[PDB]
Structures are given as structure tokens and as C-alpha cells.
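What follows is a set of notes on a single structure, which appears directly below.
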Amino acid sequence: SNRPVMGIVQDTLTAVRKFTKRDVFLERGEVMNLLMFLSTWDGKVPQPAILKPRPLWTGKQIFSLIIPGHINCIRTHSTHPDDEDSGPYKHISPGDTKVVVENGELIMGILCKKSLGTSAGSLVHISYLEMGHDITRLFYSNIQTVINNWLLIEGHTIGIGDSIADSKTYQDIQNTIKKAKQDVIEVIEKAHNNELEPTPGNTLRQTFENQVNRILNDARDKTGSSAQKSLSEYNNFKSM
Amino acid sequence: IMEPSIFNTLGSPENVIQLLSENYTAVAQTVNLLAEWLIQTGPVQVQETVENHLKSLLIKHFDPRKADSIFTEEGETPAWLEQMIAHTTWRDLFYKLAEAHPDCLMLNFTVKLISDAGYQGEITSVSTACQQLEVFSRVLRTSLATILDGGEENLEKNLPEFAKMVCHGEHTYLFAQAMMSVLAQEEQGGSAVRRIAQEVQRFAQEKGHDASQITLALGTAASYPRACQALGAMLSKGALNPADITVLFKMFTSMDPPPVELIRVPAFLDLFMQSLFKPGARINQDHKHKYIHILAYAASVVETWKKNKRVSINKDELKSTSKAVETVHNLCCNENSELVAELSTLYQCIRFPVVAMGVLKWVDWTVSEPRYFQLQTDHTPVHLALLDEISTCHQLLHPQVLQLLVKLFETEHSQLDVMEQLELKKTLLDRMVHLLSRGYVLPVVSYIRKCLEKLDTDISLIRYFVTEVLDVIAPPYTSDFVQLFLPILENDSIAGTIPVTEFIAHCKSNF
Amino acid sequence: XXXXXXXXXXXXXXXXXXXXXXXXXXXXXXXXXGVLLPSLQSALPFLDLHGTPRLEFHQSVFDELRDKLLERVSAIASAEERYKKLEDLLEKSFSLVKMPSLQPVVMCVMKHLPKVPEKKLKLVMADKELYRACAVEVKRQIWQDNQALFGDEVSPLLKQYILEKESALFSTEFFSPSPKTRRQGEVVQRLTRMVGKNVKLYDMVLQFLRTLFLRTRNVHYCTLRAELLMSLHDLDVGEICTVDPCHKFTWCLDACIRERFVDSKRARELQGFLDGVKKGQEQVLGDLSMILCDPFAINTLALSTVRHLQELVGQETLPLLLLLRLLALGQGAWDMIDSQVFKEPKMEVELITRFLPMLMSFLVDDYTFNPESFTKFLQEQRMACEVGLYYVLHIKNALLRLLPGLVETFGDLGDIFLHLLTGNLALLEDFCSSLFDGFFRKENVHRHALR
Amino acid sequence: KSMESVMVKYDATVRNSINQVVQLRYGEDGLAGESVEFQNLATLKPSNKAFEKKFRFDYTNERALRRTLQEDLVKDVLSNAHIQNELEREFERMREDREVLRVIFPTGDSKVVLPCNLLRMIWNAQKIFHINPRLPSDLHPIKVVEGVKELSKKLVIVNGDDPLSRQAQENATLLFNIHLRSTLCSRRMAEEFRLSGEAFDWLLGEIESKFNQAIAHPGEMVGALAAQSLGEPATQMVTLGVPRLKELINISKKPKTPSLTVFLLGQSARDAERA
Amino acid sequence: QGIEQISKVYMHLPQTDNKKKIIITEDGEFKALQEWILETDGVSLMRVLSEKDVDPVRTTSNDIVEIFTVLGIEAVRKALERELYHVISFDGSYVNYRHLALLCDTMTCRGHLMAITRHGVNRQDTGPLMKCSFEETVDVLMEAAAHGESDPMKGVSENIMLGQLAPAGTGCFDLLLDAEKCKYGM
Amino acid sequence: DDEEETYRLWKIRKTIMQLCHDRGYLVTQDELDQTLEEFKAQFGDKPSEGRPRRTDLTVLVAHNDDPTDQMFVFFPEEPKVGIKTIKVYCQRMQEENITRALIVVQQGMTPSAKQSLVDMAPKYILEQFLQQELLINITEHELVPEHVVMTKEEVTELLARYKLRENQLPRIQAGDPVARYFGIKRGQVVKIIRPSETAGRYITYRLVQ
């Protein structure tokens, strides 16, 4: 399929998404600890993203250190809105959802499966294409080592609280379910009393089953939309 | 050359050989010869292609450069340009030449003379008209006369070319909201021009243009600080903040009426339409009562405006419209089915006009939501039967009914089955033919003519349309209607597949 | 300047430099005293203030109007309008300077190909004298009247016929000669010399060139004919195929003969065409010239001889291959010596009756390994066929069976044949050439060294 | 076990165990499947006006051409009739390539799989040489034309000066040559990327090296590779996947769901009733 | 009325770009026309192509044998490629065209439709040992013994059974010692 | 139906003219793209009893290379062609200098006719064709790439260039629809030009077996 067969997976992938966020700021000692899990590091500590009041580095700087040489990529994050590339702020992302690597530096964007997984055109793919295979081997190892050692600090879990929603969301779910059952009851009444007209190209059972399937599919879609819309950025299901 | 040949009584020797080339030789002799020869070969097209050959070579000239330093032009350029502007292709070309280099004294000075010399309708004057006062006023007079005699249909055609001229700046807008307001204030046809003024204001509202500050002072609604300050925040923000509604409620209810036209502003009532008739709008009891009171007050009272005094008020019809708006509010917000059970009174509310666009907008926000037709199972959805009743009871909403209905007709519902997609289109065509019986004839058939002759929609829908129309109508027929309908049946992609004989028999008698 | 219509300022108004008070070109007299009325003359004062770029403007408009004039000829080309348009072009095209062979070139391209009084005779004669650009009209009219295509093309064309005959007269040992499809070197120019009505032009010039070739060399007439004549009917022109009686037929027959040497079926068509009556005098002579004059016939004859020997191998007896080969050899031999008259040569009983057992002798003797009739057939037939058969036989009874035939052929001797370059190339420079000198055979001197 | 001994031989042809020819070139262009990337043809989608506007170099507008080029290059382009004629000939050549592409892909998808990623390569050349897009360039457009031409002469899939081998070579590298001419156009180099002479020479060298690396090597057991490539997704997954695959593979005189796809003529296809 | 072995036929306004008609306009753009198509159950390809108002150019079929009999070998090669690609793409994944092309070419390089079974693969002259390795080893070996068939040992499978270096990747060439190059040694 | 049969016969003739054009036979352009109304006006519109009978539709044409090589396109009355009718048609084949011909059958002919076809092969090359096969042109299908019959010299040049054997090429059946379309015999080679999404276009060759 002319795409990389192996990519960043599970713990490293979730933690590198949590790592490349715009809000991640690393203290000096944390930067020292992470920098030495880089086998390809030149030994020169980069200038911090923020100098004053306190020296703070960003995870983008550290991942720019991980990325080898001068590979260039543009990738789109999973949570990237489609309309963002049409209106203003198109190339200055308010969501940090446009990944662009320039001169082997992650100037912006949050990394996910679309930029580090098996998909063609990802960072590992172009890294292999432009820098042979051993450099990409070092790229894989450096990502895993640095990102896991930062995950020691950040940490990442999943629990009961991530599977729950507030009273408003559950009320909306129950109301949507109740309306769906009312619609199914109405369709059943129409079929039984013969107000329901069969659609062409199928029988009466097929028409009834297709309408019931449509109603329940709409119910599932609306409930899923409500549940996902109810999630928080700290939800671990959403993070995974 | 023609000029650089014998400069003196010879004069360069090389230029004397250059004189033999052109002079009154082939360059001049054969010009008349070939001008009569290409004519005799076939031809009035010869002079047209000749002018095209000249016109292409004209455009290379550097007109804005040399014309600035003269500052005089010998009195409006009588020697060469004044005879030139009387030529069609030249006067049209001058507009094109002006756009290349604006902000010049020479070009803006010269254009003021050609506008009143025969080019009353200055085409492609989007920016050039803005710079000059005389040309702008002249083309405004042409525009207002054209819209006045154009009737109703031309409003769609008259809006883009005219109203876009005020988009460059507001200084071209408030002046373009001044004289026709004076024409509107008079009782001699003052409604239609205020109609196009409010239409321009609404286009301004949907193009981001700020029209909330000028239209209030123009309808002398600035006479009271409270009224103007209250309405300003509503139209600028675009929401129903409670403070302005409360002051308006306690103001207009007292024995001191504001100008009636300020509460009748179409942008304000469309804002009420959007705020209230949306299904997802949740309001408390008290503010809802004030909202329905304002709409009822804005649609019930007859007032005599004597410019200093007014003594007139109606309360009963205000109460009836308040009840109708409140009941439709309850139906719209409850949403649950029991929808079918509520048509006993809902059609009674349909009879009231102020409710008709409310349920129309509610239907628009309902049907446009995807999977609604997928979720629907009836042969005819109840919402479309409501639009049938709306078409029956009233005729002012017919452009809006047709706009919503063609918006539905052009829509693709990919989630639906293909046969139910066609049956949905046939349902929309049933609304077309219903509206055809309610007087909206020419725009609907114009839509069909566009959809068939130009677009590549399904021919079965057109055939169903023509069959239903011929089966529902009877002679006599007007000449414009047969002029529009007859090319449909002559397309021959419909005629051979199935009233038809009666129509073709009558049409030839008609024309 | 203005050498047509009238004269206002094309000559005396051409020279503005003469004496002290003779100034006056025509840049002030021309137009004033543009195109037509003021409405369209108003661009002149406005453009004259822009540094007077009048020459490029006038010549550009003239160029665009001349190109647009050329296109409208297609309207009348697809003729009352054509006559008037041609007359207007002729009146406007009588002057120099303007219409640089575009107007008269267009008119001659429409209907002025063949010579006409005041249209093609005078215009064609002047264009030929001045070397004009009306190449199609010039070629068609010169070829029609024998002025340029027939007359001025008769020098290089008549000499090119002999030069082409010498060009394929080589006696090497024949290096994959090209077919009629690949024989289009100068074919486009020669076939397009009479694009208009080259049936008569080819009759006088090309026909006269062929008659001069027959009075010049044996190879000259056939060499030029073989290339162009076959390919012209492939040009998709009705006149080119219909000019000859069976040019479209015999040209395709020759091309398919060279495509497939062994052509038993094609021999029936060839015998039907060459064995007919009611057109013997002119048609028979022309068929003999086109059949034996061309070098491709000589190259075909070796394959025909080998195929005849192979066919006689199966039968192993002697009395259609022999009859066809003898008919072709007799027609070729009689074409060079005999004129284009009825009662064509060849068809002798001795040659045809002897060559069949002579060809069968290879088949009979070869099988017995593990004939006077050949000598009689060789003596009865032409020497060129014997030379070709002996050369082809070079490449064990097979080598001794075709021996007497070729030996008697060479001994008897001859007519127009291809047994030199074709013969020797089948199987001190004088040392090798001594044996070949008797045959003419050509492989001894040029074939041995060049091979 | 069917295509087990199917291997690409040293004459670049794919043959089975008994040397019967399966393919004259392995992918029909002799390229291995791992050094090949998804790419977009910038010529198939746009309209005629858009294609002319975005791909035809204009040597008549002195102002904008002086904006995007150094003044000496402006003078050289304007003065030379030969350079302008060559640029127009290149434009007509890419127009022929455009109509060839439209013939090849009647469906308007510009996504193709080609060895050298030209857009990323141009971006790399820009970044390495510190190209300033604001400044005018020092790159002669005729240098771009001759560099592209020589590069096309350098990318060889079929060796041989005979007409048959030359025709096969032109046919095997047709799509990549079209893509190369479209991407490395004089107009595009001038306006969109603004490369320099050293950067352009590096880009040409990089394209040649990468295309040469992407050729399928002799000795690859492409039969086994193809079998595994078609087998692994099958293991991963009106007829659903695996039984339909079995019906395609085991050539069945009766399938479970035989079907036609009847396409109608235009007049009937627009009408539902006569459909 | 109609055509035999054609049970049911369904009209469809396709939403997929592959089946929708696409025509270049005068302006040079691509316009997708939502025109009616028909899908049938049961195949009588020839009759349908011969029928009226039916586009013969674009009318294809799911079936593989009959399209080979009707349209030819290159047509069934292309149709099989299209069908295989459709199967792979329905999964949503992607497989490079080279492997599909190689499968189609291998199973259509002998004129007939070489089924990938005992019935197609073992009828070719690939050699007795490769065929015995594949399937019905005893039948193939006894037939070879009867007919004196010789295995030229040019395939990988035969050399694998005999333990010899295959003609595969690292064994598709020989190595010769460059004796002249050894003269620079020390 | 009368009009239905007239249309079917017109389509048969249209496909035959396209066939003769593809095989390299001199066909007039007007008859190559004649309309159905042109056919009806020319031939009589009434195959049931009127003039356009099958024998009135017989087509003769000669090869562009040699006028001697002519192909005959026959149209028998009976659906099932027996020995007697092919015999008299072959007598007509004898009396002219023609070499090869065609037969268009509405229904499958008797097997003995096919055996007679097989045995008379060296003297003359006659080919049958079911009416359903010729009812639509086959070369215009999207699935069918263009097929070009290549000459003996071209095949020898190919074989020498690739340095391969005759048997090492891909194969096409003699009874293949396109092989029958081009009327190519055993040992003939046809080159196939198809466009590929990987290389732009691709050339393949197929020997006939």
C-alpha cells in the first residue's frame, strides 16, 4: 500500500497528542530529563519558547528536536474543523489543529494517528523517504523514549468519571430515546391500522423495517452526538 | 513614415524611402480598395471586424499619463473626443479605460460630460459612479425609474447591480437613503420606494453592512431618546435583550404613541421571527407575554399620522393576534406526536397574516434539517399542507413560499431512497401546481423553464408538472402564459409520452 | 506603389525628396483630402497625438483584414459570388506593395489553377517570372500549359528520371529495397506538381518525360515510374487513379507482388489484365512498360523463379507459375525493344514449353540424389530471366537441376532484364570482375567488393 | 502457489518459471511499490481558462514579469524570439499532455501514485537554499525548459535506440513525464515557487536520483509479493468481500449474485418513465 | 416481454463518482451528470447490449466467464481488475495497482481464463514438481511418469524441493571471482 | 416486427462496415456512418416481403493494399444454414477471384456446415458470424482496449528486440471475439494498446492459438 507498516501506537500516541498541545509548558529540569532520552541530540539546549518571567519550553520544541533533519510535512489533525481552511485564521490555527513541519521543526499542530501512524504521507513516511531507514529507526526510538518519559510526569488514566455525564446530558439522552420510541410506536400504529403506504421496490415488511431502522439509526446518531458534545477536554475517552 | 518623412524641403534620405512605403500609396489607396473589396467578396460585418481590429490596437495607448499635464483639454476636448464619444464602441471603451488607472483629475473630469450626453444608463459603473456626484445622481435616477416601471419580478434582477454601488463606503449609502425617503414620505406612491429602501436595508443586513444607525433617524424615530436608544441595541446586537422590550412595552402602551413605522421595520420583525419561531428558543412566561404583545401591537392598530397629533388605537384585534401568536408559539416550542391533532386551531391561526411567515420560518427550520423527509412517512407531510393553506389564504408570502419550496426542490437528500426522492419531488410539484392555482403563475413557470431548458433535472418531474397543470387549468389563457408554457410542450421530450390536444388546439387560436 | 486603379500619391507622392520645393509625400494627403466616414475616422486624430504610430496600425489592420479575407473564401468555395470575389481580388491584386500574394494567391488557390486569360496566363507568367508565392497555382498552371511545371520542371524532371535510373542501376550484391509505401522520396513534390489537373500535366510532362526515358535508358523509365505511380492512388485523388487505365489496379498488384513474392492467386489477376484484348495497341505497350521497366519487377522475378522451382519440386513434371514467369519476362523484354503497338512480343512456344520441364528438373533430380529441356527453355526465353534464375539458384541434385536452364538462358541471351545487380546478389577489382564481365553478372565487380 | 515463480527478470520483464512473459514492465512502468507516493496531477482538474492562466508563461506583461524576475532576465526573455517560441512550444506540449490525461482519466480524479514527490521536493529545495519568495528570482525560464527536457531524456525505463524500445520508453514514463512537465513549468517556477539556479540544479539531481532508486530491481519475486499483498487484506476482512473474492478467483460459471450495470443513452437516462 | 435469465432489474441515481457519467464541457471542466442506471440480477450481457437506448460502451457486468465469452480476453482482464479493486476498496483500505495487475495478467496470459484452482494452475507446463507441490501430487506425478514429462528446474519450488539455491532474489545470478581485481591485493 | 427487423439489419450492416474499416478494406465514409433513415430510403424499409431481403444486402469490398484481395459479406435467408446454401454460396465464391468471405447467421448453422468450413480452410477462408454478435460493435466498449494486427516484419522485429521465442508471448484464442473481429489466424500477433493509471499507457502483444 506504499505507506509505512509500523507507526506510533497506544501510550506513545495518546501522550504525544497530549504533549504537542499548545498549553504544554515544561520547566527547566523536566526539559533536562527529556532531552537526554534523545539519541540524536546535538547536546545544545534550545532557547526556551518563553524566556521571562520563567523559562518555559513547549512540547513542540522538544518534538522539533526529535524530528530529524529538515523533513517538511503538512498534516491535518483529527479534530480539525473543515471550515477553518476557508475563513480567517486558516494558517494561524485557533485549535492548533493544522500540523506543519518546516525544516524538521514542528512549528504548529497537534500530532495523532494521521501524522504519526501508518497512513501515507505521515511524518514517519516522509522521514523514511527523505532520510533512509536508520534515521527513521532513530526517529521511532526517540519518539517512544522521550514521550514515555514525559508521560511519567503527565500521566494518563481512564476511569468511571470519564464514562459519566451531567444531569442535562442524561436528560437529553432520555428525551431523545423517549421520542424515538414514540416514533416507533406511531409507525407501528400506522402499519397495523394501514395508514402506512409501502414504498416502491420492496414489500410492506421491508418498508416497515427500513423505517424502524431509520428511526433507530437517527436515535443512535443523535445520542452519540449529544454524548460526544458533552465531553470535556479532560475526558480520557476523548483523549484516547 | 506619414509624418517623419520630408521634415524639410528635401528631410532625411532614409525617410524619403520610408515615405514611398506609406504616403498616399498602398497604405492609403488599398485601404479604400480593400474596404470595398472585403465588402464585395461576400456584408455589414466588414466594418464591424474593422472596428474590432482598431479597438484591439487602441487599448495599448497610455491615456492617463499624457492627459493629466494638459489641465485644459481645450474646453472639454471638442476637436477629437467630443465626436468620438458619440460612437458606441468608443464610449463603451472609455469606461474600460477609466478602470485601469483611477484617482486621476483628467478621467474623472471628462466622465462628467458623457453621462448626460446620451449615456444615461452607465453600464459597469460600480466604482466610477461613486467618485462623481453628477454621474451617481443620474444613474440613480435611471435606476429608480427602471425599478419603478419594472414591476415585481425585476426586484430580483434590480437588486445586485444597483445596491452593490453603495458598498464602497457609507457616504454613498446615506445619500442613497435620502431623496427616495423624501419620495416615500409623500402620499403619492410613497410605499413602493420605501419598500425597495427596506429591501436595500435588509440586503445590507445580510452583507454585514451597518444599517442600524441611519434608518432610525430617517423615519424621524429619533424624536425620543428612549425609543431610539432601545431599538439601536436590538438592531446592532441582533438579539431580543429584555431591557429594550420592557421599556418598549411600557412606552407604547401609554397614551403617547411613537411613529408607527419604527415598530413596523421589516428587519425588526424578521429579527422577532428568528428569535421567536425557532423551535429551540426557550423564554420565560413574562418575557414571552411581552414579545407576543409587541408583535400584536405591531400588527393590529390603525393610526392617523397628522405629523403633530394622532388619536387612534385598537385593543381587540391585538388580543386576538396575541392569542394566535401565543398558541402557535406553544405548538412550535412543545414539538410533541399530537402535531396532527393541533390543526383544528392551527389553520385558524393560518388565517391571520402575522402568523403565516412565522409558521413558514418554522417549517423552513424544520424541513431543512436533514433526515426529516427520511423520518417522515406520510404521502404528504403536514408541514407542506400547512404551506398549501398559507398559499391559499394569502398572496403576499408567495415569493417567500416559492423561494422556500424551490430551495427544497433543488435539495438533494442523499440519505433517502431514490424512489422516495422522486415521490418527494412530485410532492413539491404538487405544491407548485397548488400555488399556480393561487395566482403565482409566471415565476413558477419561469423556474420550470429554467430547470428544463437549461438544467438537466429529471424529465419525469417536468412531465408530471405539465400533466397536472393541463389537467387543472381551463381556457381562456393570456398571451404571456401561453408564450411561457408552449415551448415546454414543443420540447418533444414530453409530448410523445402522453388536455394536450385541447391545449394545442386553443394555443394556435390564441397565437 | 499604386500600379492599379489610379495614381494620386504612390509614385510622385512616393518620393518626397527631389529638389528645393518638391516636398510632399502623402501622410497629409492620405486619408484627409483612415477607413471611411468621420464616425470611423475619429480614431485618427486621437492616435496621431500618441507619437504617430501610424505604420504599425495601418499594416496591422491590413494584415488582420487580409487574414479575415482569406477565411471568407471558404464560404464561396463550398458560383456567382466566386466570380465577383475573384474579380474584386484581381482588381485589387494588380498593384504591388499591398496584397503580397495573399489576395491573388487566395484567388488562384480558389479557381485559378489551370491557365486563364488575364487570370492564369498573365498572372501565372508574371508569378513565374517574379518567383511568386502562389506555389499551388503556379505549379498547376505551369504543368497545365508546359510553362513552369511542364516546361521549367521538364529540365530537372527529365534529368531526374535519368538520374533516378542511374541511382538504382548499381550492381551490388538489393540491400533491402524499400516498398511503394517507403518510396515517397520526392513523391510528394512530384505528385503535387500537378495537384490541380495533373492528368493532362502528367500526360504531357510526365508522359513526355517517360517517352524521353525510354529514349534515354532502359532503367530510367521504370525507376521513376515504380515509386510515384503506385503511391499516387494512395493519395486519395480520383484523377490520379483514373488517369491510367488500370494504374490503381496494376500498381496495387505490383505492390502486393513485392509484398508476397509467391502470389499464385495474384498471377491469375496479372494474366487476366495483361492477357486481354480490345486495348492491345496502347494499353498492351503501357502494361509492358509498367510491368518490365520497373526495377521492382526484376527483383520480383528472382522470387518468382525460386517459387516456380519449389512448386515444380512437388509436381516433379513439366508441361501456371512457368507461364506467368515467361509472360512477365517476355513482356519486359519486348517493352524495351518493341514499341507500344498491338501484337505484343513474347508467348513463344519454345521458351514457355521448355522452362516448365526445366523448372521441374530441379525437383526430379534433387529427390534422386538421396535435362535438355532446361537448355531448350533457356534458349527459347529471354537471357535476363536465365541470368536471374542462375543467380537465385546459387543461394545435391537441386543445384544441378536448375543448371541447364540458366546456362542456356545466358547462352541464348537479350531484352530489358535485371540479371546484373539482382542476379549476382542472389548466390585489383578486375580479378573478380573477369567472370562477371560476360554477364554484364553485375555481382563480379561491384557485388564482390561491396558485399 | 499460483504466481509463485513470477519474478522480474534482468531484462526488466516479468516472466513466470517457464519464461512466458507476464508483463514487459512490472508495474507497467518498472517501479517497485514501496518508493512510490500519492501525487496530484495539477492539470487534469482545472478549466481551460484556469489552466492557461496558471500554466502559460506570459512574456508580454513587462510589469509583473519584472516583479518576479531580475531585470537582466526580463531583457533576455523579452528580446529573444527564440526563447518565447520555446516557451510557447512547451505550453503546447503540456496542453497535449493535458488532453492525453483527460483521455486516460475520464473520471476527474487527479490522485495518482508516482515515484518522486515533486511538491515536497520543491518545498525541500526552497527550504534548503533559503529561498525568499518575496524577492525576484535569478532563474532563467529557458534553463527550466532545457533542464526538464534533459531530465526526461535521463529517466530511462527501456534501454535502446531502436524505434520499438523508444516507443516503449515513451509509453512507460508517460505519466511521470506529464507530471514532471506540469509541476516544473516555467510559469510555475516563476510565480509559485521562485527557485534559483543552484536550487533548480539540485532539484533536477534529486528527481533523477529518486526516480532511479524507485525502479523495480531484477530478481524481485513480485508474484509472491503480489499474492501476500492481495491475501493480507482478505484475511483482515451485493456480495461481501471474501466470498466475492473467492468467486473472482475460482472462476465460477455460476456466481451467487450475477449482475449487469446497464447504462442508458442520454435521452432516456434523463427521463425516469422511459427508464 | 423482456429477456430470459434476468430476474429483477433496479433503477438507481448513483451518488458514487465512478458510476456517475462524467463529461468534459466546452469550458474544459468536469461535470458529473446524475443520470439513471440499471442494476440487474441475472446476466444476459449480449442481449442487453443489443437492446435499444442502452449504452453499449459503458454497460459492464459482474460475471467474469461470460464477459470473457462476449467481449474478449483483454476486456475480461480489465473487468477482473475493476472487480478486484472494487472488492478491496469496499473494505475501505487500499492495495497498490501493481499486485492487482500482476494477478490479472498471470491468470489471463494463456488466452483462456486460468482459474486459480487445481483446474487452471495444474494444466500449464510449469513442471511436474511445482504442480505436485501445489495440489494432487500423486496424480500429477503419475501423469508425468506416463507422459515422460521432464522438469527443467527453472522454478523456485522445484529447486526448493531439491534443496538447491532457488532462481529467486539472491540466486538469480552467479558470482565470478575477478582474478584481475585480485592482483591489487596484498 | 418490420421496423424492428429493418433496424437490426441496419445495425448489422453498420457493424460490418466498421469491421471492414478496421480490417483495412476500402469503405466509403458515407456508408460507414449512414443513418437508419438513409438505410431505409436506400434499401426499401420492408424486409418482411418487400425489396430489402438478405441477398439484397450482400457487401463486397477490397483490401486497401491489393485490389485482388476482396472480402465478401454474405447474408443467407434461412436461420439455420445448411450444406446446400453454403455450397451454392461457395460456387459464387469459385466463379469470382475472391479469396475469403464472411457469413452472417441469425441462428446457429448445422455442425456439418462447420466441419465443411474447417476442411475447406486452405482453399478459401470463410468465417461465420452470429447475428447477435454483430448486432453491436465490440471495439467501442470501455473494457476493450484498441487492438492492432501487426505485420510479419513487425513481429520479427519485436521477437528480435526482446530476444524471446514465439511461444513465450501472451496468447489469445482463435475463437476470441476480437480475434474473430480482426479475422486473424494461428500464428498471427495482435498488439494491444491500453491506458494504465500507473504508467499512462502500456503495450502488450498476444499470439493467436
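We're sticking with Swiss-Prot numbering for chain B, so the shown stretch reads 57-66, 74-105, 108-401, 405-566, 574-586, in order.
Each residue, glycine too, has its Cβ placed from N, Cα and C.
In Swiss-Prot, the entry for mutagenesis B:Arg291 to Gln states: Reduces RNA binding; when associated with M-315, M-371, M-372, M-374, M-384, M-388, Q-419 and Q-506. The structure shown retains the original residue. Swiss-Prot gives this note for the published mutagenesis B:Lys315 to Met: Reduces RNA binding; when associated with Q-291, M-371, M-372, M-374, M-384, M-388, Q-419 and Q-506. Swiss-Prot documents B:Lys371 to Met as a published mutagenesis change and attaches the note Reduces RNA binding; when associated with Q-291, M-315, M-372, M-374, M-384, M-388, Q-419 and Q-506. Experimental mutagenesis at this site is recorded by Swiss-Prot as B:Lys374 to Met, annotated: Reduces RNA binding; when associated with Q-291, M-315, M-371, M-372, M-384, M-388, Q-419 and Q-506. Per Swiss-Prot, mutagenesis B:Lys384 to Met is noted as: Reduces RNA binding; when associated with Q-291, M-315, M-371, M-372, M-374, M-388, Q-419 and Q-506. Record note (Swiss-Prot), mutagenesis B:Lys388 to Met: Reduces RNA binding; when associated with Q-291, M-315, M-371, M-372, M-374, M-384, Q-419 and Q-506. The unchanged residue is displayed. The mutagenesis experiment B:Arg419 to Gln is recorded by Swiss-Prot, whose note states: Reduces RNA binding; when associated with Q-291, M-315, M-371, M-372, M-374, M-384, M-388 and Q-506. What Swiss-Prot notes for the published mutagenesis of B:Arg506 to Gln is this: Reduces RNA binding; when associated with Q-291, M-315, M-371, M-372, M-374, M-384, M-388 and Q-419.
B:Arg291 (mutagenesis position) sits 35 Å from B:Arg419 (mutagenesis position), taking the C-alpha atoms as the reference points. When the Cα of B:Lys371 (mutagenesis position) is compared against those of the mutagenesis positions B:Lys315, B:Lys384, B:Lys388, B:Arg419, B:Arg506, the shortest separation belongs to B:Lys315. Once Cβ contacts within 10 Å are tallied over all protein chains shown, the mutagenesis positions B:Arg291, B:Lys315, B:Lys371, B:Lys384, B:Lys388 are led by B:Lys388. In this structure, the CA atom of B:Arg419 (mutagenesis position) is 13 Å away from the CA atom of B:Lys388 (mutagenesis position). Taking every protein chain shown into account, B:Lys374, B:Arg419, B:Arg506 are the mutagenesis positions, and of these the Cβ with the most other Cβ atoms within 10 Å belongs to B:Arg506. If you take the Cα of B:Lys388 (mutagenesis position) and the Cα of B:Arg506 (mutagenesis position), they are about 28 angstrom apart, rounded to a whole number. When secondary structure is read from DSSP and collapsed to three states, B:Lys388 (mutagenesis position) falls in the helix class. Note on proximity: of the mutagenesis positions B:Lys315, B:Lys384, B:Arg506, the one nearest B:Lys374 (mutagenesis position) is B:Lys315, by Cα distance.
Reduced to three states, the DSSP call for B:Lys371 (mutagenesis position) is coil.
Rounded to a whole number, the distance between the Cα atoms of B:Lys384 (mutagenesis position) and B:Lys315 (mutagenesis position) is 17 Å. Mapped onto three states, the DSSP output places B:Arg506 (mutagenesis position) in coil. Cα-Cα distance from B:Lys384 (mutagenesis position) to B:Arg506 (mutagenesis position): 30 Å (rounded to the nearest whole number).
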